[PDB]
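Notes for the one structure printed next.
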Amino acid sequence: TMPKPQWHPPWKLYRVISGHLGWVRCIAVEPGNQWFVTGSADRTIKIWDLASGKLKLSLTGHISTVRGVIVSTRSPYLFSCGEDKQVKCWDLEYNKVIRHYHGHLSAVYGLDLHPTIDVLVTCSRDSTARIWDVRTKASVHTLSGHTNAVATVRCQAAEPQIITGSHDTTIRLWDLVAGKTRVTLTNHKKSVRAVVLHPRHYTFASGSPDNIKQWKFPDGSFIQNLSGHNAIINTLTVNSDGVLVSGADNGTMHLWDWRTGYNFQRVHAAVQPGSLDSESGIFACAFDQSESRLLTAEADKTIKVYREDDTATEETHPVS
Amino acid sequence: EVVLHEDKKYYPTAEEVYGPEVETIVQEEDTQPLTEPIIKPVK
Amino acid sequence: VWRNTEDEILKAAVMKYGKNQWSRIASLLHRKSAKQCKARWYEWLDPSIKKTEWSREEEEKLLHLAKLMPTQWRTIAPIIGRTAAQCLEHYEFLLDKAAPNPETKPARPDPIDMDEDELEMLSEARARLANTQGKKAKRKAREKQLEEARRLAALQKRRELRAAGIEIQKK
Amino acid sequence: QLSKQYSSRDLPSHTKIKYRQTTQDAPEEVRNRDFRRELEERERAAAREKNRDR
Amino acid sequence: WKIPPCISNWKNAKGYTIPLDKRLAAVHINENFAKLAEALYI
Amino acid sequence: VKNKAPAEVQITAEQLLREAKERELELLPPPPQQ
Amino acid sequence: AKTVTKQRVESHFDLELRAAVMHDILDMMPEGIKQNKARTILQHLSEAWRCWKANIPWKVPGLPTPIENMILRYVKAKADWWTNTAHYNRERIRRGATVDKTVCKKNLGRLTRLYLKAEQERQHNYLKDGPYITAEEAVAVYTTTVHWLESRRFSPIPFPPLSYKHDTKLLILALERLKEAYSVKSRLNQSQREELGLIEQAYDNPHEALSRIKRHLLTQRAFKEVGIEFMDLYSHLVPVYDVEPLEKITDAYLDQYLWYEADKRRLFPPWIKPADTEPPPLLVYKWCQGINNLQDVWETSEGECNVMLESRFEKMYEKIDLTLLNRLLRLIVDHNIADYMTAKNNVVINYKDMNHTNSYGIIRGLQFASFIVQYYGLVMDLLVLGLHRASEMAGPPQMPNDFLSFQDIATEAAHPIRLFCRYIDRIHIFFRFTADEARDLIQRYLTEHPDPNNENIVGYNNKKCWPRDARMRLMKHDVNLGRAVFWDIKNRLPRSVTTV
């Protein structure tokens, strides 16, 4: 078996925000932890306060579904990416788009920012990713080689610097400078829509309807499985304390232990009043910066906030 | 006890679907007009 | 009025085109508009319309309703499962035993000698119903066999030309 | 094989990157901060203000 | 996991005949109407 | 001269469908083997 | 790599929606291993969307549930997008921003479909949650109307006799009115061509026409289906109903006959006022001139207060109940004509490919709908005034009064309601209170709707078009009197019949 998993307390829902007019597809938190930002399929970008849950501001520039937002830690910039094939840079001292990155040939499914250099990486449905230069809007590399839409991309400072998962069920680890794939991982049988990197362990995990898998950098050596969540998995998100959240597309959300891979909670939330029951689904989840709150962006146009439960103990909720 | 179609309550209200203690904000139109920067600059 | 030939065209036309293209069907028929075709379908020729005798439960429910909701025959009719013209005739008939619009009437049968137009319509209805291939899918089908003349003629004439001793190049 | 065509939209524009200044939220401060306590602080404050609401 | 085929009422792209039955397949009354109508007759 | 009088059998639909089916309108003659 | 601009917004939405659907389940919730048929699930997706748009309940016999949930989820996505675009474009069209001529037509078509979906739901809910009018409101209404008609000594309208003298005059008027539509003699169509044919052959041979008409009125109770479409007036739409010719002629003649007889037997008292005696500017003059000729009207010494209220019945055409309407018509006409008129409002209404049945409200595109609207409004005038004050205003049946006059001054001042006008469904009332009647009203208002925090001054709506020296001055006695008067009037109307 295994040593026995660490005990983590369970999480309870405590807030439900509802102001969007279409599915909510992406969510992100500011560096300084005061507000978060959601992008939805009603083509707006709303900016909410993280303490009160009040809505501060609504930015409307896109022409279709906003499928990714991110907030840069080095500059007052928010980068958004839509299904209109366009990638935008909003400057948050005037709240206006100042820069737009052109060249993708179909909807852009996701986007990440490099933590030290000033580049962008975007993945799209033309089955390529691109490395953009933040400052001159010039595409410095087109990472090509997948054979179907590129569902997700994550980038890091260490090496390899870019991990993409795509719908042709493959993961690739790329080098940023050379611009070509070092490793191709074909263990999954179904589309890889979720990838996450451990904050402090040089390992990463990749989610698919088969099962989540863990891999070990820099050449992606298999480590273990995490099975039990049989659902189209849209997100993975890891805490610094080894909690791993796996959000599915039928609404169900499992919480796991990262190290031993032990699923310690299963949340099955409820749909907003006027919703059908075929419209429960999680599209994005994000931990707070204090790693205390867990925000989720759902297919019933709500944002649900979970906080940890403080009044439970190893004997109230034992570890099987 | 006839409910004019003007009422016709479908859709159990939120407190009944979520619980007695889960909070529920409904945020249509925003505060803080668009001219107000999110990150204020220095002077 | 409605003639058995016509509504037998209409059954087939609805069977082929679908239940929502009334202008096409109306075009299959001479002297009919799409409104009348649609009316005849929803009043008599629908296969879900019952022409049977009133079960005693049917008649009791009919009188019950006709008292709850008077003169609203379009509301009542589906509650018991026959068309409003049937309900109206049979209700007045019940009231009298205890005391136009040609869509509803049955179809005058076929004559011994069908008037010529009655015949050409059938042939042309037969014409329309058999043309499944996309009217262009007709044309290009003709074209595929059309050009085979071009190549077949050319070759023998090319064979014969070069056989006559002149080695032409097209380019 | 580099073209000499060109675009109205590829002219130089916004050629300097703004960096997050000392007070806005520089990676130094967020490297420092204690976030959990600050968050619970503002949370309690907001609940206070909204009970004053009623 | 078998998927039935669609027969639409709007699109017949290839011009195919389908019998009326299969073409076809793919009310409440309150009880206060009685009290109202009879109160009116009385 | 016209004589209107009830016909014998009828011109029911299936007959139209079968005749159109046997009209074979443009199946196509096969491409000739040479 | 060309951008997505304005002509490719819809085509691109559908590109990306069906790419998403193909990713979604048909390759990530399969195990229909062999060939997962995704090209056929997309066909189901398109047909579910057309069925949404037609308001058809879509249910496929044996179709795995995960697929059905996927499809229902995506049709709700496209429906949200579609109607949010309709809301947005409607605001642009209303305030005036776009003149594009494809958006005007696309948007009229979108909102026609949205109206008919809401309407089929409203008729289904009627037939399910049953008559919204209880059996005690309906009986009060019926008995009050009988008391009115009996006190007036009304003389019910008979079925038009065989040798009526005026049948050809009434028919000539009907046919001239129907011709007045195609004055232009335009490009019209087949159906207007057919109507003109019927009108001309009835103008030539007027007795086969009238024989047909009376046969209809006697025997027919199930009619053809009506068409609806909307007339776009850029700040609201108007429904326009399309009835078939044979019945249009029968209805036009019935209309003329009813209005003629009603005017001869004096059905409508003098306050029901789109009347044939003056144009609307003369109504405004007579109203201003009647207010001014009340007795001691402008005097304020003893603290009297005049109140002018004006409102709207807020939907009377839409909550008429055809059973109650049948019974209320039978008090007035022959049961044959009453049955014709109420069996004629219950027809099938059809737009492009949506069809439903009217069962609850009233179709205003009929030709006798004026008579139904004004008679029903008469019943509601009685509910609002009371039989006694209605008999004071209308005067004795041997000596009826004029528009805004009374018999003597004694009766006129015996009650707060001094004047009352009702345009088709619009209500204008003029009260004159003494200080005690006013104080009493305010007390009973404040008892039931207590405002201790003095925000009654806030909801009050003024006319921001005259200068403030001429607007209304909101002292608490005044705005409280205003609210009290309005609260008192909106209490005389059951909310299941009409509201205010």
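Chain C uses Swiss-Prot numbers throughout; the residues present, in order, are 10-108, 130-201.
So this one's electron microscopy, 3.0 Å, going by the header.
Cβ coordinates come from backbone N, Cα and C, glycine included.
Pulled from Swiss-Prot, these are the features on record:
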MUTAGEN   C:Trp31 to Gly  Abolishes DNA-binding; when associated with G-53 and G-82
MUTAGEN   C:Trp53 to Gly  Abolishes DNA-binding; when associated with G-31 and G-82
DOMAIN    C:57-108  domain 'HTH myb-type 2'
MUTAGEN   C:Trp82 to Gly  Abolishes DNA-binding; when associated with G-31 and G-53
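Where Swiss-Prot records a feature, it is marked here on the structure.
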{"residue": "C:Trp31", "record": "mutagenesis position", "Cβ contacts under 8 Å, 6 or more apart": "C:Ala43, C:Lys44, C:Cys46, C:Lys47"}
{"residue": "C:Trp53", "record": "mutagenesis position", "Cβ contacts under 8 Å, 6 or more apart": "C:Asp16, C:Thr92, C:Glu133, C:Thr134, C:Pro136"}
{"residue": "C:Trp82", "record": "mutagenesis position", "Cβ contacts under 8 Å, 6 or more apart": "C:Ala93, C:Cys96, C:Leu97"}
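Note: the domain 'HTH myb-type 2' (C:57-108) comprises 35 helix, 0 strand, 17 coil (DSSP; helix = H, G, I, strand = E, B).
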